[PDB]
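Following: one structure in structure tokens, then a few remarks.
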Amino acid sequence: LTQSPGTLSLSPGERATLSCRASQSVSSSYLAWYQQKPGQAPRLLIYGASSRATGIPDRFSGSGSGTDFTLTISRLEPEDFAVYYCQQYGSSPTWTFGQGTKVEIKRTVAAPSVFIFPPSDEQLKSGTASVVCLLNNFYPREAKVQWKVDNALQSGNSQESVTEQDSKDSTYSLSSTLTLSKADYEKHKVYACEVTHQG
Amino acid sequence: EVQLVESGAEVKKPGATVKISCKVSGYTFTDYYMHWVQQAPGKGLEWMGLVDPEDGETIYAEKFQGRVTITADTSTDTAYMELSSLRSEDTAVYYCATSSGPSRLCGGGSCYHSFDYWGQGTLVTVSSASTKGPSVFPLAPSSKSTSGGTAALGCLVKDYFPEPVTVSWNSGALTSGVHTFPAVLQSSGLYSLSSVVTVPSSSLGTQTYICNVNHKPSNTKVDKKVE
Amino acid sequence: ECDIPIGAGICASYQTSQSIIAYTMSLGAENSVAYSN
């Protein structure tokens, strides 16, 4: 299955449309749609390519034809901020799900506040280093991060940068960790991190 | 109304075999398909197979056929899935689900199959690692700790296995400005994470900071001070 | 531009999520010709 756009990030209160599309491998009535918040079991929103399940708000609406189909959300709420899946019957043998379009609906717009952390006495006496660079209070998650000593260390195979965390501050946050030997903290005379955001 | 109730989570080596369970309650088990669905962390949903509990006939996605097998038991009101020849890529959720409403009880009338009710999603973790407690190390920004720098003090929690690690601040009495970044599985085969207090030493509640970390599998406890 | 004619200046079309819209048809873009003596 194709599902688009890969994320849908419009303001609350609007009308917003997800699409679900296929080859001729599938049959026209058996489309359905599902909501999943982080870590939850999915919840059935739409079946029959157009019918709401019982206990789903009248502001959701499915429609389509042939192999081009859609779910329009209307009067959007923060409760809609979730991954949304279509699915369709593979004509008779098999069950097929869509991409999981993240409904990343508009919260704020902001560039990151940033904090930068060299190695520390317990970490170094344990025979290790890990340099840390922290980003927070931003939206969208438009972030890019680069490590330097003070030229470059972003080429290091031991560098990491975890997926972004959304917050009650209506904004994303993320961390990069540059794990290293204690001999790198002996080698490099300074450590630094640089950030690109909003484009 | 309808209840699907799975097994608790599992941890395995590559090449192993695991069995998952899904009890049924609130409905007549015989009348319905039971389906099994994968989800790797941050990936989409993926159907693996189904069983008819009324006689034991079964269907699979050919992508998972021969690794997976599914079975049912009308004496225990329970469906089960076995996954064999495990790999690190099998580190995922495995839900049970109805795609089934002989009557779509509390949901509709007609079912269109359409995945109506779901179990809580049993985790399987696959790694070469074995049970180990975390290291915890303190973090303060810039070259040595500083007065304004007290506003972002933290810890790095490193190389623990399996999950869960649990974290709190100043013996569980500090929650103002507490933040945690997502855990990641390292190339070692063991997890790591980071956490911070996003508020400076302007108060008796922030004059000092403590990363209280407990790893359930090891029974490990750490009360790491940040300065 | 008029797509499907309904009457009394109304036309209808399939347009932007695409739906059937109904609108008063446009006769053409307006142009104030740059005339002077």
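Chain C is numbered as in Swiss-Prot, which gives 661-676, 689-709 for the residues shown.
We read in the header that electron microscopy, 3.0 Å was used to get this structure.
The backbone N, Cα and C atoms fix where each Cβ goes, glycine too.
One mutagenesis experiment named in Swiss-Prot is C:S673 to A, and its note says No effect on O-glycosylation by host GALNT1. Under 8 Å, Cβ to Cβ, and six or more positions away along its own chain, C:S673 (mutagenesis position) finds C:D663, C:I664, C:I692, C:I693, C:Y695.
Taken residue by residue with DSSP, C:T676 (mutagenesis position) is part of neither helix nor strand, so it is coil. Within the same chain, residues at least six positions away from C:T676 (mutagenesis position) with a Cβ under 8 Å of its Cβ are C:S689, C:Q690, C:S691. Experimental mutagenesis at this site is recorded by Swiss-Prot as C:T676 to A, annotated: Partial loss of O-glycosylation by host GALNT1.
In sequence order, the list of same-chain residues 6 or more apart from C:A701 (variant position) whose Cβ falls under 8 Å from its Cβ is empty. DSSP gives C:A701 (variant position) a coil state; it is part of no helix or strand. Natural sequence variation is annotated in Swiss-Prot for C:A701 to V, with the remark: In strain: Beta/B.1.351, Iota/B.1.526.
For the natural variant C:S704 to L, the note given by Swiss-Prot reads: In strain: Omicron/BA.2.12.1. Around the Cβ of C:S704 (variant position), the same chain contributes no residue under 8 angstroms that is 6 or more positions distant in sequence.
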